[PDB]
Amino acid sequence: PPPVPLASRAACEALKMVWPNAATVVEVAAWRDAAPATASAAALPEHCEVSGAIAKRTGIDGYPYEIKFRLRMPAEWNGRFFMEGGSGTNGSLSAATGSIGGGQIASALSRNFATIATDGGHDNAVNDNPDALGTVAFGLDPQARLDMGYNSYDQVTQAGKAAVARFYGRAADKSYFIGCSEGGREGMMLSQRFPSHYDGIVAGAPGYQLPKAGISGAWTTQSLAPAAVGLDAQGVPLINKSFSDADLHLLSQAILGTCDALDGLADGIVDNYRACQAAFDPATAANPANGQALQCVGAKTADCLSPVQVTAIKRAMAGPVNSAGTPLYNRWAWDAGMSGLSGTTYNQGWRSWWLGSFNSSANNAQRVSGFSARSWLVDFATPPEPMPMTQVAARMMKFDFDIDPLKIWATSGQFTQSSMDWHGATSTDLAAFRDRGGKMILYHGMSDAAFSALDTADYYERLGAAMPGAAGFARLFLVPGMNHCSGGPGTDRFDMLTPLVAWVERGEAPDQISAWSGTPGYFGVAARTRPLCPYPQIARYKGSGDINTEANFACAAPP
Ligand SMILES: [Ca+2]
């Protein structure tokens, strides 16, 4: 160790030291003065910023690969270590101040944690191959797949903790990981594959079966095509034209008409999501505004949905099956956040995934021609299937559910692990994690069109069965109305870090988590706060008082 004061500029610059991975190169080790708050970020304390890369190499596609990291260690340190999760197919290196999600302004660094981030083992500015669908092109390299699946977060966690020990002269007392989406998958993977890396984990909207997302995507694309109107430049139906924003709002209003009050309170929120799934069928549901059937009896009017539309969304929500009827992913919850109107602005946060923007002459859904479909083809199918960007939608339209779904379990050539092997995080063996004191908070918006909230619930049910008493270390918070990680007519904003630290360090399990709406105009109000309830509980109004105030609600079993 350098004979210099700990936690100082001197100790920072001396990191540019033996690393757990001999192939670690530090490119930056710089002292940063305290930064004031901005409109979008809390103030950052004085700190050491360390950035570099691990395992620089050349892939079998001829491209350069490395695991980049950025670490920030505050001079005034609370003894805790924090890693933030990724997003999408990763490939970018964030500012690494420790995002906590939930629409929060504060970062973990602003709360005096040491914080770290990674790009997951590839770089969107370098591994952008125009012959292999752009920034998903890292899928052409077998090791870059393993790095994306698990290896990068492992290497960066070890490197960050080694830097922390050198800079401060002691290890962190407790370590925390927070991620949403791909980041939620990472958090579940860590609890399963690397249980001693983190003591507290928050996994939001976790893509723990991400290789199956493109299977759902082909299925929702083919389900919706009969309701499409018009064609894109490649002659493929415009899936975005299958439902206007007004059409989706009608569907959302019919869901509310059937389902809103099944929790006891008409408030634009379906808290009793299980009762909703048992009750709602758009082929038989009424439009509550006039009592007529939601499904048109004759020609299409602005107050009804065509039979073709109703068949299409019903099929899409049912989930993919093979020709023998076996489910290949899961079903999706009917929920009011499939739409929403705030002022004159329709919610886009559900429809962007399977349909895309209505006002476009091209397909732009994530699952039709977008990043999710591209990622399935190049990253999760084995062997990879690179192709022109203009062929992706056609490939989804021609997807064969007896043949193509098998490719996420296959190996081939140098791809010696399947994508479900390296990217899936489906194990419920959390004994090692639980026994060392680990705590996990899962959350998921009911109107998430990327990953099914009901599939997260099914994982949690399997966890509870495998490990009796699981609510002692792992709880799931479902959020009615919320879309993918944020947005929608629900209480989508919350501070998950504060209850996580309370659970890990004071044993105080979260019996509720306070939340508020980022867009309370969806309900025509200035603010709405509600408790998030641990599965299977839901929020129950006490029977009087302002329905927009959390104090008038409690968590309870459904009616
Ligand atoms: Ca309600």
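To match Swiss-Prot, the residue numbers of chain A are left as they are there, and the shown ones run 40-55, 61-603.
Note: Cβ is positioned from N, Cα and C throughout, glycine not excepted.
For reference, Swiss-Prot has these:
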type: BINDING; residues: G132, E226, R411, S416, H528; note: 4-[(2-hydroxyethoxy)carbonyl]benzoate binding site
type: MUTAGEN; residues: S225 to A; note: Loss of catalytic activity towards MHET
type: ACT_SITE; residues: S225; note: active site, acyl-ester intermediate
type: MUTAGEN; residues: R411 to A or Q; note: Almost complete loss of catalytic activity towards MHET
type: MUTAGEN; residues: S416 to A; note: Gains a low activity towards BHET (bis-(2-hydroxyethyl) terephthalate); when associated with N-424
type: MUTAGEN; residues: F424 to N; note: Gains a low activity towards BHET (bis-(2-hydroxyethyl) terephthalate); when associated with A-416
type: MUTAGEN; residues: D492 to A; note: Loss of catalytic activity towards MHET
type: ACT_SITE; residues: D492; note: active site, charge relay system
type: MUTAGEN; residues: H528 to A; note: Loss of catalytic activity towards MHET
type: ACT_SITE; residues: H528; note: active site, charge relay system
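Note on the mutagenesis positions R411, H528: the fewest other CB atoms within 10 A surround the CB of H528.
In three-state terms derived from DSSP, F424 (mutagenesis position) belongs to a helical segment. A gap of 7 Å separates the Cα atoms of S225 (mutagenesis position) and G132 (4-[(2-hydroxyethoxy)carbonyl]benzoate binding site).
Within 10 Å of the C-beta of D492 (mutagenesis position) there are 29 other C-beta atoms, taking all protein chains into account. Taking every pair among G132, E226, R411, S416, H528, the residues listed as contacting 4-[(2-hydroxyethoxy)carbonyl]benzoate, the largest Cα to Cα separation comes to 16 Å. Long-range Cβ proximity for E226 (4-[(2-hydroxyethoxy)carbonyl]benzoate binding site), meaning a same-chain Cβ under 8 A and a gap of 6 or more residues, is found for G129, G130, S131, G132, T133, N134, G251, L254. When the Cα atoms are compared, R411 (mutagenesis position) and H528 (mutagenesis position) turn out to be 14 Å apart.
Checked against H528 (mutagenesis position) by C-alpha proximity, the mutagenesis positions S416, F424, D492 yield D492 as the nearest.
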